[PDB]
2 protein chains.
Amino acid sequence: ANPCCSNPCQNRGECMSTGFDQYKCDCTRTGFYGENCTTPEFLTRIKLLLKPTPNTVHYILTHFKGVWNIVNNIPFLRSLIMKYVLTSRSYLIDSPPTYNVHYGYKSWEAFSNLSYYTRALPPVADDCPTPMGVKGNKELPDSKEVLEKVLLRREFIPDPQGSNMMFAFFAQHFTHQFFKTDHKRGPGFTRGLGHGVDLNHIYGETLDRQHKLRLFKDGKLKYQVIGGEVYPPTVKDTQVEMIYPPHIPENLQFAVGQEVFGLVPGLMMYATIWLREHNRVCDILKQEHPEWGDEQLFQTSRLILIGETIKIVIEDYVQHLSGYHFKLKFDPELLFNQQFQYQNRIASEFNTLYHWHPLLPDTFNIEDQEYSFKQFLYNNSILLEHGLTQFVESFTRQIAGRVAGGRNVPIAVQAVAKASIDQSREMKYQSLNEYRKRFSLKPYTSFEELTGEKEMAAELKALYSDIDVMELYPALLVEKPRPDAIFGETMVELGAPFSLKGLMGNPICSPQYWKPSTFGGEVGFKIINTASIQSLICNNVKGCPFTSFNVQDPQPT
Amino acid sequence: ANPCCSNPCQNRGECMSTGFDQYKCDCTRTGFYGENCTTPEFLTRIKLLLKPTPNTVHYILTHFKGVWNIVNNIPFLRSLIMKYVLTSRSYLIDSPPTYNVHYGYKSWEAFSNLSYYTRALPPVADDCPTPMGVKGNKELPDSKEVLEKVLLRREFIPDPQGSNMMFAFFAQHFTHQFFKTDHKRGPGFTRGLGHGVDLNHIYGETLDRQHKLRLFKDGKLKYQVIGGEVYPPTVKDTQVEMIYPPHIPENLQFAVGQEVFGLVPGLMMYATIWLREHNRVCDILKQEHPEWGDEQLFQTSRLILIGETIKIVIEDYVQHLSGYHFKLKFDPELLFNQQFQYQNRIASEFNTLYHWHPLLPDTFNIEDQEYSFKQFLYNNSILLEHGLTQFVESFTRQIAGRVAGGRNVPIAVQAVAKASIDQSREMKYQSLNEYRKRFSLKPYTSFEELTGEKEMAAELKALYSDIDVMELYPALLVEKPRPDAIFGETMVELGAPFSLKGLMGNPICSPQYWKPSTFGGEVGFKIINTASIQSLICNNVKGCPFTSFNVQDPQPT
Ligand code: HEM
Ligand code: HEM
Ligand SMILES: *[C@@H]1O[C@H](CO)[C@@H](O[C@@H]2O[C@H](CO)[C@@H](O[C@@H]3O[C@H](CO)[C@@H](O)[C@H](O)[C@H]3NC(C)=O)[C@H](O)[C@H]2NC(C)=O)[C@H](O)[C@H]1NC(C)=O
Ligand SMILES: *[C@@H]1O[C@H](CO)[C@@H](O[C@@H]2O[C@H](CO)[C@@H](O[C@@H]3O[C@H](CO)[C@@H](O)[C@H](O)[C@H]3NC(C)=O)[C@H](O)[C@H]2NC(C)=O)[C@H](O)[C@H]1NC(C)=O
Ligand SMILES: CCCCCCNC(=O)Oc1cccc(-c2ccc([C@H](C)C(=O)O)cc2F)c1
Ligand SMILES: CCCCCCNC(=O)Oc1cccc(-c2ccc([C@H](C)C(=O)O)cc2F)c1
Ligand SMILES: CCCCCCCCO[C@@H]1O[C@H](CO)[C@@H](O)[C@H](O)[C@H]1O
Ligand SMILES: CCCCCCCCO[C@@H]1O[C@H](CO)[C@@H](O)[C@H](O)[C@H]1O
Ligand SMILES: CCCCCCCCO[C@@H]1O[C@H](CO)[C@@H](O)[C@H](O)[C@H]1O
Ligand SMILES: CCCCCCCCO[C@@H]1O[C@H](CO)[C@@H](O)[C@H](O)[C@H]1O
Ligand SMILES: *[C@@H]1O[C@H](CO)[C@@H](O)[C@H](O)[C@H]1NC(C)=O
Ligand SMILES: *[C@@H]1O[C@H](CO)[C@@H](O)[C@H](O)[C@H]1NC(C)=O
Ligand SMILES: *[C@@H]1O[C@H](CO)[C@@H](O)[C@H](O)[C@H]1NC(C)=O
Ligand SMILES: *[C@@H]1O[C@H](CO)[C@@H](O)[C@H](O)[C@H]1NC(C)=O
């Protein structure tokens, strides 16, 4: 019924009904005009003929290694390119945020209510004739059929880029501070009201939980030492709520910032490393500032650990998954002469695309054990039996699974994958091709073009009939990968804007925060600017073991 | 003990202790270097020799009327000047925000906890030898003595600029949506978590209160009609909490967005006008959009009323109090090619400086009655007896009191003025002269320079001894006024940055919001861009009475 159901407006123009059977497009600042915003302005058709495709740019960034080696050693050149990456990627994100699961038009409720995930594309209106708007059938294909035909793992497919379990569990640990769905309200809602990198997964979402986790001596978090090594405190000693099944011994009920981190030992490994790092930084600050009290030591260490996190995420984590020869840079100063909003709201679609469960292996291999999912889940005694050193040695050399390319969701978490499809529909997501247009990509014109193969393409065509009705989440996991890559085009071109905006939109990146005194002086500032995944593991894990996000990297002798 | 107690760092450099008896200043991006950040960079001393004083600029803006008449009719010139006003005023405000009453250093707690008012200058540390830091006595002068000697009204002093009760009650109504101190927590805390112009004073701070105030037909707010005219609903009909003394008849217990608006009929007059305006806009939108439901009509009318408010505040309200011949402009488009953060956090000092109780008259005169404070307070039957038309006619011609110039706080609210001094001390405010330096003003070198007279100056010198120990709040009210003006220098030069930043920092001013479709099309957009205090009263008060913020303005025949 809604005349905007067909999504007639292009190029980020906005649709508005103007009667029961009529619409108008608002083409303001789109670069286009005309009824559906498709006639380019003169300056726009020039930029269009000059702009290279994402696959062209990706080819360039992943070849000519010798030229990038030159560029990487010319600081002004490296800065210039990183600046463009930041600004061109951030422009794709609405900031201040706009739509959410209940509001397909801008409203004060959608702007001000922080309990919602925001939305990059508005939901399909309730009174539309079909799920995607006007295209398709009265119903989308059975989600269990989609799952089983093109999503479920047969044989484990490894990641050609070499991503390991250090990478997989870093992904899970990092993202779980800002993907925290509020299930009491629904899939369109979040419990992470900080909407970004605030490290609430280490410190607690609320003040009360934080104070239970703190020692109130020297800025430190509470801890215990077992077999000479430092671990989180227990729930019995702190009274912090954690999710643990009934049979776990009290001594194994570790209490950390995020209540669900007892779920797997891989999460608890990173929780332990960052706990140790917080207390390490406290001791360094206390040496510089014998005059400081506990509160300032705590707050300043937290700011430093936020900086470390963003530094590592950009220069090690995103660096690895990008596959680029260009050396990415964490440098807030790059945006001080640019237009940029230091704020962020977590988008629902960002959460959806980050469901990388194909990363998970068939078994978790530590030392000479091959733990099944049943044995690994909620078993912190595995963590104590082997210790972190052994964990790092094993996870560094265990390959993760490929995310794009299809048929690699492990059957142990199939219910989560089915839920991803279902809840996506529940939240009235627009189609894959609408999302592609939203992020300046060419719509796919067939399923074979989407997957780059024949067999899954044929399954999908039988289930969906029209490529314009294909859904976002299953498309991301069956998409044709880039050459020898873990992801396809749609994953990179949607994820990068959310990512970079999320990272640089943090207040510590703003001019009034980004200065030595914020972090306790040059010593604290330097901890941020020299941080790396290797130095994080080196400083806080016994023996300073070698690590990396890539199984292919040789350990030196 | 804290080596930063003397506030050694100048020019917005930040002080940090580096041991028990040593400090370092961080001069990053200040324009200065050296130990206390006082050696200007080459580009800085040039700008310094060229910059005109605030009193010089104010003279220019309030003379040469004939030249401004020319400038005002050259749109590109008017735009150019208004743009500079916005950017140069906004630069004075830390955004993202920094300090608060508990944090004299940057911290994630001060950034993320929206229950605090933010702070333009950090609090004096707890372990400082004196209240102001190092200067002064062990104690500040008795606040009751300060109050009685230089603050309390003897004879009513009228405002030379002609501000009337329409102006006074607009000030109280408008500001009370973002000055809402949380007394359960303390003077450094707020209940207005929107931190700006969200119109929570009409719609309610929470979703629950909002839904009790809504009709859920046509986007409208609940209402009743008495003697042919529209008034807010009752608490009995809505169950909305309001503050009312025990004896008020249920039929006179009007329920509006802000719970304290039953306090005076002047507040309830504006609450009634804006209630009528919301429902007026609903009917206009429903005519354009017969296909829209109640929720979209409600949300869109709210966005339109936010725009109207900012438009009126800038072009009528601030225009009047400024005294400028230059015609101020509400135009978000002026900032689209500038660096600007679309966000705002309400500062404690902004709240403090806006305590304009000298505005209040000795009696409130409506028709031929002269109501005392005792008779006026909580008496909504005064509102019904006379009606809004009569209220507008009387308040338009009743002069408000002068704010600067001293001795004009009415004795009916002296306890509020004493509390302002006390709570200011409680919140460990730095001195007047520190605040002046913070906003690029020359410190006063004597009390006579501050007041521009001899008698109050001598009282203050006996109470305070040193001008460097003079406090911010009493200084604002005794300060030498500009010629024939309601305020002194410190009030304008502190208030304008908070104001303009607060107004333009609203998300409806951002590029993705500021477009016709956000407001239901060109008809809704036009309601914002042609709004004025006269058209607000004309459209919603019976007979369309003449109004203005100035008693001096002639009504046409
Ligand atoms: C270690 C094994 C893992 C298991 C058993 C697991 C299982 C689950 C389950 C059951 C959920 C849904 C829980 C709920 O109802 O809220 C979930 C959510 C999620 N998982 Fe996994 N997961 C694992 C690892 C990972 C990894 C490696 C990633 C990659 C980033 C990941 C990303 C996510 C995301 C983004 C969510 C959504 C979280 C939210 O919205 O709150 N998980 N996982
Ligand atoms: C109509 C007569 C007025 C009365 C009886 C009055 C009385 C009061 C009182 C008693 C308070 C403190 C209440 C509390 O404990 O929170 C207060 C606060 C305040 N008043 Fe007035 N006032 C009046 C008008 C005005 C006017 C014209 C202004 C000018 C803007 C104004 C500005 C303020 C401000 C800014 C506050 C602080 C509010 C807060 O922090 O929550 N008031 N007023
Ligand atoms: C952000 O948006 C959320 C979604 O609209 C709001 O959550 C809704 O709050 C309603 C009350 O404010 C809840 O309804 C109430 O439920 C209780 C118990 O179930 C009843 O006693 C109430 O009568 C009932 N009222 C109504 C009108 O339904 C909703 O259940 C709840 N919705 C969801 C999906 O959780 C948030 O409150 C809002 N947050 C903020 C900060 O405004
Ligand atoms: C923003 O900052 C506020 C000031 O720090 C926080 O308010 C404080 O919350 C404490 C609990 O989180 C309150 O203390 C508790 O009071 C109750 C009852 O009085 C006791 O049961 C608790 O044991 C006690 N705990 C402690 C550690 O004191 C403080 O009274 C309260 N302070 C003030 C001034 O109100 C806000 O919680 C915080 N808001 C957010 C969103 O984090
Ligand atoms: C709220 C903070 C969120 C930050 C999440 C960081 N991103 C992340 O962890 O995973 C993701 C998820 C999806 C895409 C990306 C990503 C891929 C490529 C690039 C290169 C540099 C490019 O721009 O071309 C940048 C990216 F960011 C990262
Ligand atoms: C959160 C939103 C707050 C907005 C409050 C609006 N300001 C207000 O109502 O009162 C105030 C309070 C104090 C000063 C001013 C003010 C004075 C002069 C000027 C001119 C234009 C100049 O720049 O030179 C601008 C101003 F803003 C307004
Ligand atoms: C080749 C020199 C480095 C260029 C870095 C570009 C990084 C990402 O640039 C991206 O390119 C895409 C396709 O052009 C666009 O769709 C995105 O808007 C743009 O951000
Ligand atoms: C002149 C600058 C170098 C251009 C490099 C060739 C353009 C990129 O070649 C790319 O190859 C990919 C292989 O999977 C294809 O998927 C893309 O469609 C294609 O654009
Ligand atoms: C005279 C032409 C119009 C100029 C408008 C200036 C409006 C306010 O400009 C103010 O001037 C003050 C003194 O120079 C400075 O201290 C403030 O930073 C600046 O914002
Ligand atoms: C050359 C441009 C015109 C300059 C106008 C004269 C400078 C402003 O003259 C001002 O007069 C005020 C009167 O109260 C004084 O308080 C100020 O100190 C003074 O600067
Ligand atoms: C706009 O889109 C509609 C279908 O949604 C189409 O019928 C019409 O031709 C388009 N208008 C123009 C000018 O292309
Ligand atoms: C947990 O791991 C230990 C070995 O560390 C093993 O003995 C035990 O059976 C495991 N528990 C479960 C429930 O798998
Ligand atoms: C810095 O200020 C201190 C007093 O706080 C003063 O003693 C010192 O001389 C100043 N330093 C310089 C270089 O002016
Ligand atoms: C309220 O006003 C009415 C006149 O409108 C008057 O009769 C009454 O006495 C007033 N009440 C108080 C408590 O002053």
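We number chain B the way Swiss-Prot does; in order, the residues shown are 18-574.
Per the header: X-ray crystallography, 2.3 Å.
Each Cβ is built from the backbone N, Cα and C atoms, and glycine gets one as well.
The feature active site, proton acceptor is assigned by Swiss-Prot to B:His193. Residues or ranges marked as active site, for cyclooxygenase activity by Swiss-Prot on the basis of experimental evidence: B:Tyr371. Here Swiss-Prot flags B:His374 as heme b binding site. According to Swiss-Prot, the domain 'EGF-like' annotation covers B:18-55. What Swiss-Prot says about the mutagenesis result for B:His374 to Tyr is this: Impairs peroxidase and cyclooxygenase activities toward 2-arachidonoyl glycerol. Here the residue is the original one, while Swiss-Prot reports the published mutagenesis B:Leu517 to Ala, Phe, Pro or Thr with the comment Slightly reduced activity. Record note (Swiss-Prot), mutagenesis B:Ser565 to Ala: Decreases acetylation by SPHK1. The unchanged residue is displayed.
Note: the Cα of B:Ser565 (mutagenesis position) and the Cα of the residue listed as 'active site, for cyclooxygenase activity' are spaced 21 Å from each other.
In this structure, the C-alpha atom of the residue listed as 'active site, proton acceptor' lies 11 angstrom from that of B:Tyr371 (active site, for cyclooxygenase activity).
A helical conformation is recorded for B:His374 (mutagenesis position) in the three-state DSSP classification.
Rounded to the nearest whole angstrom, the C-alpha distance between B:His374 (mutagenesis position) and B:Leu517 (mutagenesis position) is 22.
In the three-state DSSP reading, B:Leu517 (mutagenesis position) counts as helix. Taking all protein chains in view, 20 other C-beta atoms sit within 10 angstroms of the C-beta of B:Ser565 (mutagenesis position). Mapped onto DSSP classes, the domain 'EGF-like' (B:18-55) shows 0 helix, 10 strand, 28 coil.
Between the CA atoms of B:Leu517 (mutagenesis position) and the residue listed as 'active site, for cyclooxygenase activity' there is a gap of 14 Å.
In the three-state DSSP scheme, B:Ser565 (mutagenesis position) falls into the coil class. If you draw a 10 Å sphere around the CB of B:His193 (active site, proton acceptor), it holds 19 other CB atoms from the protein chains shown. Among the recorded positions B:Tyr371, B:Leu517, B:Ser565, residues whose Cβ is positioned under 6 Å from ligand 2 are identified as B:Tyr371. Counting every protein chain shown, the Cβ of B:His374 (mutagenesis position) has 21 other Cβ atoms within 10 Å.
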